[PDB]
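Read through the structure below, which is laid out as structure tokens, and then see the notes.
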Amino acid sequence: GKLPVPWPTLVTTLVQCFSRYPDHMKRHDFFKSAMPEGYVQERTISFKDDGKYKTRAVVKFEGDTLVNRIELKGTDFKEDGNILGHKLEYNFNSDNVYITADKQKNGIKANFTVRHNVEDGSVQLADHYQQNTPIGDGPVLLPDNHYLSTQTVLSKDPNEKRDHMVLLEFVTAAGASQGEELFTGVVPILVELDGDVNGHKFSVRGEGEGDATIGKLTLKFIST
């Protein structure tokens, strides 16, 4: 229970290896090509006129399960701002995720802005800078420029007692290592986040599954 920030602000932090890559783009799927050893995903998320999140996540297979293990540090949030003031609606819309190769890191960079709806009708922008670096030694795919199109619905579970968020998400790409072969069916997912925002410590644990054949993610997150 008891998340100190609005649940919608954690959605992007809480596994792009489940994106559906069209067959004419399979040569450009970095995320699956890094598996099973995985990749480190790092972001800076700048909430305009407010604070920022800095995240570092390890995304990898642990046996049969895709794991996303995250550390989040949030700083400089305004007490009466949209985030710590809890003025955000559950509703939000995102830009496409624009991906380019990162030649230094043998990985990718990505950039996109999330538009969070505010209770008063204003908008709270969240500007994402992203980099992913492979963990393993195996050959990874460095992609041509492209993007991911993301759709999300947020809900609750009537039988759940703890502070929580149910998420359903569909993501499609648009524009060797054999890692992609690990995604040919439904894959279980575990997400763990250790967070500090403005000094307030918290954790989130998530479980669900992903089906990259249709780009589907379904998970329930609880806070602790």
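The chain as shown is numbered from 1 upward.
Method on record in the header is X-ray crystallography, 1.7 Å.
Each residue, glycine too, has its Cβ placed from N, Cα and C.
DSSP assigns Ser94 (mutagenesis position) to a strand segment in the three-state reduction. The number of other Cβ atoms within 10 Å of the Cβ belonging to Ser94 (mutagenesis position), over all protein chains shown, comes to 19. According to Swiss-Prot, the mutagenesis experiment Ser94 to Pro (Swiss-Prot position 147) carries the annotation: Increases fluorescence at warmer temperatures such as 37 degrees Celsius.
As a published mutagenesis entry, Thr150 to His, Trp or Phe (Swiss-Prot position 203) appears in Swiss-Prot alongside the note: Results in significantly red-shifted excitation and emission maxima. For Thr150 (mutagenesis position), applying a Cβ distance below 8 Å and a minimum sequence separation of six or more within one chain yields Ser94, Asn96, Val97, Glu169, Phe170, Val171.
Among the mutagenesis experiments that Swiss-Prot reports, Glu169 to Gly (Swiss-Prot position 222) is described with the note: Suppresses the 399 nm excitation peak, leaving only the longer wavelength peak at 475 nm. Other C-beta atoms found within 10 angstroms of the C-beta of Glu169 (mutagenesis position) number 20, with every protein chain shown included.
Across the 15-residue gap left unmodelled in the deposited entry, the distance from the Cα of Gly175 to the Cα of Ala176 comes to 22 Å.
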